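Here's the structure, in structure tokens; my notes come after.
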Amino acid sequence: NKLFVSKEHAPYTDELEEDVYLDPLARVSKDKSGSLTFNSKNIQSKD
Amino acid sequence: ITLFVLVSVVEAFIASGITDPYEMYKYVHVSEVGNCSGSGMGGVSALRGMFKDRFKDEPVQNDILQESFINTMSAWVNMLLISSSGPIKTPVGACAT
Amino acid sequence: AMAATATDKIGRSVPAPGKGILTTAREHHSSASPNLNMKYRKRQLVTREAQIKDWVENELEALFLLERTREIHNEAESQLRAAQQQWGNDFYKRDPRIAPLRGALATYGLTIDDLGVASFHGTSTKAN
Amino acid sequence: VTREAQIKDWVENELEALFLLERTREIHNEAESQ
């Protein structure tokens, strides 16, 4: 009975939210927790 | 109606092989996942709550008004599963919705 | 010049306003792209137009006759409008270094400083 | 096919005319756009 699983948090934190919004090339990667989140090293980076 | 929408959205993502909607953000920006679904009349049960049950002074939740909006189903989908900041355009087309 | 919509994020308060519309200013700044100069775009436009007229004359030589002249000139126009679109209308649509807002203003040679008035939803509520 | 040939010609001319990383990126991107 767990086909629907609600999300408790967004993939970004509240401190990282505007940076994700303002970076069109920002993407999530597998995180420790094992979920998909945005990492500060992948936002507004040259790679 | 929101429960039917949530279950259908989850099952449609499963039918697409996407078990975690956040996997979409490994390919696209959060601003690139849209929701363009709608209804002809929306949450008619909340309409009953605010137009008849409140008239009879029966207990109705204080935010019943928001549950009636036709875009509230899409809002709940985004707030529970998708978490995108992409386009949201809710059509209202009666039976051609 | 621009018209956009955006949702915010995961949450539990339906009437809560959010920052999702901020994505109209999204722009990668890790590293002056020629695209942001109208002179270069106009130059490319003239070049493509020349190539288009060459295509037109070749196809006219290869080319009932009324129908077909109609068709060839029509394809010529189709190609000119495509070039115009590419170099003047949505030159920035594929550039991650140009925000949709900046590009909408740049379509007419306007900078971000040329946006003088902001009409606010201003509902007189503390959060909004 | 004809337009693709013309596109590659434009690409090579613009590469000859053409920091360098940024610009190669840009030129190939305009090629794709075309």
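The numbers used for chain B are those of Swiss-Prot, and the residues that appear cover 1211-1307, in sequence.
Cβ atoms are placed via backbone N, Cα and C, with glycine included.
If you check Swiss-Prot, you get these features:
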- B:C1305: active site, for beta-ketoacyl synthase activity (ACT_SITE)
- B:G1250 to S: Cerulenin-resistance (MUTAGEN)
If you count other Cβ atoms within 10 Å of each one's Cβ, which of the recorded positions B:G1250, B:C1305 has the most? B:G1250
Integer Cα-Cα distance in angstrom, B:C1305 (active site, for beta-ketoacyl synthase activity) to B:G1250 (mutagenesis position): 7
